[PDB]
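Notes follow once the structure below has been shown.
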Amino acid sequence: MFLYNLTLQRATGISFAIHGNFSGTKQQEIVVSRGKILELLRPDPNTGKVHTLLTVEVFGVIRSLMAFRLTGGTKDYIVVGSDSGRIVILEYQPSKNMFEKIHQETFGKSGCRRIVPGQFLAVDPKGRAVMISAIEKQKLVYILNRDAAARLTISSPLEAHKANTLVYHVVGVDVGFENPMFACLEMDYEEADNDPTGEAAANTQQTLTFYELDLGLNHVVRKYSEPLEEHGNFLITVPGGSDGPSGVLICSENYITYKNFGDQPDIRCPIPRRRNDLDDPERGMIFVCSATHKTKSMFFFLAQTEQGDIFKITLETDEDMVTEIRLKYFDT
Amino acid sequence: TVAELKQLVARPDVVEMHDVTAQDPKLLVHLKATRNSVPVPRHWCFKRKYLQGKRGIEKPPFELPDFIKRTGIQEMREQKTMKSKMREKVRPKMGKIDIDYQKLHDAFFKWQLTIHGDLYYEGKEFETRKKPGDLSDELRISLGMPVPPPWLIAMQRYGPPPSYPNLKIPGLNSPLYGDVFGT
Amino acid sequence: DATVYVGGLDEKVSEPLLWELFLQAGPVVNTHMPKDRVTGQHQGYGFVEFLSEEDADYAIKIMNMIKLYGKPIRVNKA
Amino acid sequence: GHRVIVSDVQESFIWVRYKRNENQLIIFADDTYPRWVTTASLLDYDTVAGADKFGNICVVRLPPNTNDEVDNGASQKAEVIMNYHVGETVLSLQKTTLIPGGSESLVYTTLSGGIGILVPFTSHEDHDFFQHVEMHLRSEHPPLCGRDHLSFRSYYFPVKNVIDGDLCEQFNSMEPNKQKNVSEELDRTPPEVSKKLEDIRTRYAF
Amino acid sequence: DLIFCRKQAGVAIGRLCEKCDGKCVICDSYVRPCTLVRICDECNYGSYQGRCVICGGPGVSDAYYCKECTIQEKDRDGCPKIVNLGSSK
Amino acid sequence: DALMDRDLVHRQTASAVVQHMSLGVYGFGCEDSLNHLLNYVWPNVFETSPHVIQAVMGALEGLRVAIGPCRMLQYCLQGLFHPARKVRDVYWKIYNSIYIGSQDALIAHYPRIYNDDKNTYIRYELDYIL
Amino acid sequence: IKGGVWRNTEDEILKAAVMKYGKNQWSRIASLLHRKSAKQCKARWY
Amino acid sequence: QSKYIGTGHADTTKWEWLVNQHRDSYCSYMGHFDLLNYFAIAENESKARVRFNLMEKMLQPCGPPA
Amino acid sequence: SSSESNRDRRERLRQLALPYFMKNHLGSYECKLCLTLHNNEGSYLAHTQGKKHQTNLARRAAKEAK
RNA sequence: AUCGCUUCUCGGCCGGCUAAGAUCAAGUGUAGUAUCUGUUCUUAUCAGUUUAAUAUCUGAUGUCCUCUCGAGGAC
Ligand SMILES: [Zn+2]
Ligand SMILES: [Zn+2]
Ligand SMILES: [Zn+2]
Ligand SMILES: [Zn+2]
């Protein structure tokens, strides 16, 4: 017997969303990722009716997705974190109404792995170097520079390898025209495996480390480390240089902490709770995801709880020194 | 203790002589009995290096699948003096096989083992798959019975055999088609 | 009783149809059916060693029902 | 109405006939593989379809020689006739005829929100043709991420007797030189090819 | 004495000389050239520009992998430029 | 007939045949007979001769991709913990060969292993039922 | 280069060859052996 | 082989082998969007909190060694 | 090819001079008493022409005659 | 009819001469395996290493006293 397969209704589930300018237009095309599917939408400034410009199936499990831009560049490419051992850089040709495969690079084995990258994906604000990472042991970097014709060329990889180290999340860091930085959440289980008592199960804090790419030395050295008080799930870029301070926000259990280097001391704030809540007090809270709103005038952040509570995160700074943090209830 | 270790398993029969020396018997007991997995081959603890030529000297050289036999190549292949060989170079004749390209476009299309629960080991060939209740053709011929084999009439009177106690043979406690009169 | 003596056979019979033949009753552990070298043919009498004795005494009871080539087969203890 | 199909959470299918007089529950067959089973469906009396918590679709057929009354860990089993990885977990399986006047087919939803169907072939011609389709398409039009199609559909279990329609339909999106040149490697025309894939969809579904 | 260097695979294309020209590196075979070789500039640099991946002569062509090593996914490991267990030159 | 051993070279070369066949046929649905042949392949696992052991390795690798890991692993389970050192050396070599590739697809096929005192060996995630 | 130590195989084969062909034909007997000449076969016999 | 995590050998303990297959299962869960969503459905949480609890269970599972 | 003639000639010579030696299902020569395998029948024959092969036939001689 | 001899008959085992006529083919090296032959452990006990278990390897021959390995006494 033989069976021919047909899809009829394509999956409506949306795992990821990235907003960039893919046509070189002042409008913002929204590239969203259905489960096995790559998808491209066009919302309308006036009526807001969301036009689907493209829907394509990649025949592979999408893992993470990020959009980026060359420095001061006109247009935006796409980086596809995949389940294969290949990162691919894509460009949507507005005319042809379909994507082209701009770059195909093979960093390792196939399928969702423990040590194989593609899991977590970060990129520099200036688009110099994109950093790709697995859950454990392997963190790789591809450096990007436009060619003589200003068409994108990808470099050779690098290696961040650190033994027996779990990576919670990786977020690009803002340093304008500098040696790029990266915020890697890490933890070491090597303390836990050699501790028959079970003490290392507790009393082990996830280490926040900033790697520094260095163009001139063309390797990636561990530079910054601080132990995190409590375990946060994810991090947030804080645009630095001209606009705002350069630092990272850390979303932690029942807290958010701006935690940065230089002389900058950490700033913690509790995650506010609603008056007269019916839930188990034993159930804490963190934030799910965050979408930064970046404006030539100002900037802020948007956070959400399990319960769906979006807050507007703000920074109170003295010059480049942030003194405190202000969170106003935004919506739900 | 190899004794009490046999009380902890659904199929303790899996535990064997050297099994009690295992570095982790308290698991291997639970693995070896896993549902569809297959046993380890037995040729070790036999020092004979997996084979000898005793039973292997009585085997046929080879025999073709019937699909290849009907073709007719078998008769084509079958002798020569040396000067005939240097004549075979100087003379040479062409087209000795002269196969039918229709036939060899036919057989393997138009015309043309074991399950997972089995694995081969050294000496095993015929036996498991002549048993009480199962005999070969010819010996049927010497016996000369038309389609029970008649001493399973006396397996009525004298009783079920001590040697194969689990026995069932047709018509008695085993309620039979072709050759095989007992299982 | 572990062994039996078997008379009155035809040489087309060999050690194999004895193997198969008496294991129909109960397994022959050790088979002995002489091959005569000189004229390369069998006289037709057999010796059978079993697992233990019970096999072979049941074998005395049941055993002499076999008929090899239309003809009678002797089985007695030994 | 005759037999009963047990689905294990781990060891998958257990064929069980209920003897009415003895009232006994009778396991006469089981699967050759462990499979984490979401739900089952009957293509027929002798076949079973099943989905994996991992999002696989298997179809296992009894041998026609099965023993209907009986008394390592089993006696006789059933061969696995189909393995296909949807990549999306399937919580229900239902066989039906989607459209009036259409051909009977198999139906699977998934957890991702997608709804899709499996369809039998009525001819070896469309069979082999779609085979060449899949073949020259794969290498000549690789998947987008660089991931290979074949492995992705063979992901947990190797593909057995399934042609992927969503790859065959991408014939539309290829460049006209791809479309044509491939059609030549297929010895057809883009209209021929295209309509011939519209055949199965049309006849069976929308 | 002779074993892979297995440094991280870069974007540099492999280069085989006259001798090694047709060989798929790992399977040692000439069959079904399909994909392409990548080795790090740490293995391929300078006097190694257009050097043979094996003997140390000038590369006249580029190595192609077989289909055999493709499905077994061996082409994705560290850069398969053989190093003698002395230096590479 | 060949894999059943007259002399080692038979097992070796025949095994190589099983390899290239096993890569070639992949995905077309013939796996059954390849399983049958895998039966006769399987005893040859043990030997110190370099060419036959590396041959058998290539063999079982191709058979890995063609048959799928599940069946492989179902032949490789019991050998892991067996008391002898030999069997563990080898079955762990095999199990590694099966492990590196397709490590992603192995998840489903690890059997149920009961939990002891200090440790919980049951993964309960798979037992969550809607 | 041809010279070397005598082997039981070469020596027994020499026995059989001498038995079959006869004493006076050496070149025929040297033809069967490897790494040995006719003179060496004769003197090895006598 | 050694530098490839999950490599086994003849001296491999139970505990290490099972904690391996655990951690690999968890990386699969982080990997496949759906199966993750199944988990979120069954036991009611966010996708986030699920992945978080898993990342907590990465080092521990089965608990202390022997 | 001249090499091919020697193989043929050294089999026939070991056939003439030859009841124990045979050829298995493969091509090798074997002594059925001693269960030895011989690369060439003549090489095998010498083992067949040896004093150890001689003994093991006598020992089996007695062992049968008892 | 028997013995002996003989004759016949039947059955079974059952390559010419010459100057011998003249003349006479071997690659290498790096790794590695297999198959032949020859030769060695009647060691007793215990302890340790080691093995799946063997095997193997590694160490010594109830204690004290007296007399000339043996004898006696005390345990
Ligand atoms: Zn290198
Ligand atoms: Zn070269
Ligand atoms: Zn290759
Ligand atoms: Zn011998």
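For chain E, we keep the numbers from Swiss-Prot: what you see runs 7-95, in order.
Just so you know, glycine gets a Cβ as well, placed from its N, Cα and C.
The C-beta environment of E:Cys85 (Zn(2+) 1 binding site), restricted to residues of the same chain at least 6 apart in sequence and closer than 8 Å, consists of E:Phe10, E:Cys11, E:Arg12, E:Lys13, E:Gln14, E:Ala15, E:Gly16, E:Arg44, E:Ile45, E:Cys46, E:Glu48, E:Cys49. Taken from Swiss-Prot, the feature Zn(2+) 1 binding site covers E:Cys11, E:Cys46, E:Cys49, E:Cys85.
Positions annotated as Zn(2+) 2 binding site by Swiss-Prot, on the basis of experimental evidence: E:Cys23, E:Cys26, E:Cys58, E:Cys61. In the three-state DSSP reading, E:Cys58 (Zn(2+) 2 binding site) counts as coil. The Cβ of E:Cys58 (Zn(2+) 2 binding site) lies under 8 Å from the Cβ of E:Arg21, E:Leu22, E:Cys23, E:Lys25, E:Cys26, E:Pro64, E:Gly65, each on the same chain and at least six residues away in sequence.
The Zn(2+) 3 binding site annotation in Swiss-Prot covers E:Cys30, E:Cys33, E:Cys72, E:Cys75 and rests on experimental evidence. According to its DSSP assignment, E:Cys72 (Zn(2+) 3 binding site) is coil.
When secondary structure is read from DSSP and collapsed to three states, E:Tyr36 (mutagenesis position) falls in the coil class. One entry in Swiss-Prot concerns the mutagenesis experiment E:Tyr36 to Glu, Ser or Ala. Its note says: Alters the structure of the presumed branchpoint (BP) adenosine binding pocket within the splicing factor SF3B complex which may lead to decreased binding affinity and thus affect pre-mRNA splicing.
For E:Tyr36 (mutagenesis position), other Cβ atoms within 10 Å of its Cβ number 12. Recorded in Swiss-Prot as a mutagenesis result, E:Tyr36 to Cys carries the remark: No apparent effect on cell growth, localization of SF3B1 protein or formation of nuclear speckles. Alters the structure of the presumed branchpoint (BP) adenosine binding pocket within the splicing factor SF3B complex which may lead to decreased binding affinity and thus affect pre-mRNA splicing.
In sequence order, E:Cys23, E:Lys25, E:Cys26 are the residues of the chain that are 6 or more apart from E:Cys61 (Zn(2+) 2 binding site) and have a CB within less than 8 Å of its CB. Checking the recorded positions E:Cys30, E:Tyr36, E:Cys72 for a CB within less than 6 Å of any atom of ligand 2 leaves no residue at all. Cα-Cα distance from E:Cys30 (Zn(2+) 3 binding site) to E:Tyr36 (mutagenesis position): 6 Å (rounded to the nearest whole number).
Of all the binding-site residues given, namely E:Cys30, E:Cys46, the one with the smallest number of surrounding CB atoms inside 10 A is E:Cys46. E:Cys46 (Zn(2+) 1 binding site) falls outside any helix or strand according to DSSP and counts as coil. Each of the binding-site residues E:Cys11, E:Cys26, E:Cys49, E:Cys75 was scored by how many other Cβ atoms lie within 10 Å of its Cβ, and the smallest score goes to E:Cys11. In this structure, the binding-site residues that sit close to ligand 3, with a C-beta under 6 angstroms from any of its atoms, are E:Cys30, E:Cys33, E:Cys72, E:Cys75, chosen from E:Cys30, E:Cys33, E:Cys46, E:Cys72, E:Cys75.
Excluding E:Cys23, E:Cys26, E:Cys58, E:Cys61 themselves, the residues of that chain whose CB lies within 8 A of the CB mean position for the Zn(2+) 2 site are, in sequence, E:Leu22, E:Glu24, E:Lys25, E:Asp27, E:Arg57, E:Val59, E:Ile60, E:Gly62, E:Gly63, E:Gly65. Taking the mean position of the Cβ atoms of E:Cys30, E:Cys33, E:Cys72, E:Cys75 as the Zn(2+) 3 site, the remaining residues of that chain whose Cβ falls within 8 Å of it are E:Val31, E:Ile32, E:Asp34, E:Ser35, E:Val37, E:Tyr71, E:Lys73, E:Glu74, E:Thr76, E:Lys80. Calculated from their C-alpha atoms, the gap between E:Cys72 (Zn(2+) 3 binding site) and E:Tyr36 (mutagenesis position) amounts to 8 Å.
E:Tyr36 (mutagenesis position) is 12 Å away from E:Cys75 (Zn(2+) 3 binding site) when you measure Cα to Cα. Taking each of the binding-site residues E:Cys33, E:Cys72 in turn and counting other Cβ atoms within 10 Å of its Cβ gives the largest count for E:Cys72.
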